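A.B. asks: Take a look at the following structure, please.
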Amino acid sequence: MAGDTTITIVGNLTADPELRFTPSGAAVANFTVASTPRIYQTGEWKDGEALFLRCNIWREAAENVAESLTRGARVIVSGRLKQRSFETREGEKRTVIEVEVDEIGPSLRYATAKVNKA
Amino acid sequence: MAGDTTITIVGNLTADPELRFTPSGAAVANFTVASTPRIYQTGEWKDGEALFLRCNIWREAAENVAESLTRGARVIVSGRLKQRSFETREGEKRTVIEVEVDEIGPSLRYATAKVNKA
Amino acid sequence: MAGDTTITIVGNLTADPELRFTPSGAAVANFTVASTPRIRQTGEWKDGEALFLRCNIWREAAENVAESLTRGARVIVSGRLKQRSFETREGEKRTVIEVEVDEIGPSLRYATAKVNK
Amino acid sequence: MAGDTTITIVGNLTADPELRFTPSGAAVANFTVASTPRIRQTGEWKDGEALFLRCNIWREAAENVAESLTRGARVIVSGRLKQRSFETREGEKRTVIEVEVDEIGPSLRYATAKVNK
């Protein structure tokens, strides 16, 4: 089976993708996708509950992300959910759900892109 | 558009679905779905990083859940992700991602069910 | 990073599942799910165009399915999409898109069910 | 709770997008995405059966798409599935499953792109 739990999110980047490198020399980009849904007999529609999702994406992919996308860029993200743990100074278990990004791209819904393949 | 961020999860219930009722008299069931993925040239496959996901489901749906599913039942869940906030005694912002369940069912992958419609 | 195109579908079975057996022993169920969305000032939300999808499930699940489910039953399905290239009486090719079902269950949205392992 | 059956698809465009215009003013792009999975002791993982899906996108996105993308380009797509009932030269009906695209972008898995709003 390999029931990796998959998700697709659409939204905007809270800020420029943070790019870092591990002990092992490997690349990583961190960024948070903020999704805003919408809901309808209210006259017009309305906005909705904003959802911030932290995103991790590794290696060559990550450099591409870093040098293509800015604060506020609207993107579309396919990936897997991961549960990270860590502790407070006082030893409290904290957990966050994060996204392991498999594919990501800018969204031509409201814009145009120039594709540089390889 | 109405970009509500959707997800499908498969896994087991950590324990019997907790059923409660609001001020307003409304029903709610709480339960946590634990997903276990798998990953392959290791000889055989292997298990993987377990993912606990807390789940909320409201109203008539909720009673149905409550009186159909037990600790450990393997289920399949379609729904939307929500970001809840709350604070520690000391005023720390804590956030959890939870699931608003739209459809759920037992999984005939390993079992049989008796359907009682209405 | 593999890439079978996954899908989740919710709807009603059109008919009692069709459970066959290969000479080579193994079990096979087939069926079809009608996803009827309830997605213009007239009320709140009224049916609109159903979608029908041939599903293929195999092995022990298939038995379990056939045994449990029933024309009309409401189900949730997680599968992958597959093209299978058909061949008509007249000829041509006539390719069609179908669903390798990974998991399936009856929806407790409008129903109870008792379970059996 | 609506219920258009949503899908996400990743693959390569088979051809330069086809951008038309309705007499009634409006824009329409059409194209087709080849989802090629890379999902038996021989290595690690080798191509295997592609899946091809006719996509329909509309309005301003369509312009934006046509303008930005290119035969061969790798894309991510979020859409809903629709049956549209066809009609062949010989007759019959010949129904086919397609994709109302909601969002689409080029994948930065193997590429850079500069963006323009």
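Swiss-Prot numbering applies to chain A: residues 1-40, 43-120, in that order.
If you're wondering, the header gives X-ray crystallography, 3.0 Å.
Here the Cβ of each residue, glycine as well, is placed from N, Cα and C on the backbone.
Quoting Swiss-Prot on the mutagenesis of A:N12 to S: 2-fold increase of stimulation of DnaB helicase activity; when associated with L-132. In Swiss-Prot, the entry for mutagenesis A:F21 to L states: No longer stimulates DnaB helicase activity. The structure shown retains the original residue.
Show me how these features fit into the shown structure, please.
C.D. replies: Counting every protein chain shown, 17 other Cβ atoms lie within 10 Å of the Cβ of A:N12 (mutagenesis position).
The Cβ of A:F21 (mutagenesis position) has 10 other Cβ atoms within 10 Å, all protein chains considered. Following the DSSP three-state reduction, the secondary structure of A:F21 (mutagenesis position) is strand.
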A.B. asks: How many whole Å apart are the CA atoms of A:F21 (mutagenesis position) and A:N12 (mutagenesis position)?
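C.D. replies: Computed Cα spacing between A:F21 (mutagenesis position) and A:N12 (mutagenesis position) is 24 Å.
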A.B. asks: Distance between the CA atoms of A:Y40 and A:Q43, in Å, given 2 unmodelled residues in between?
C.D. replies: 6
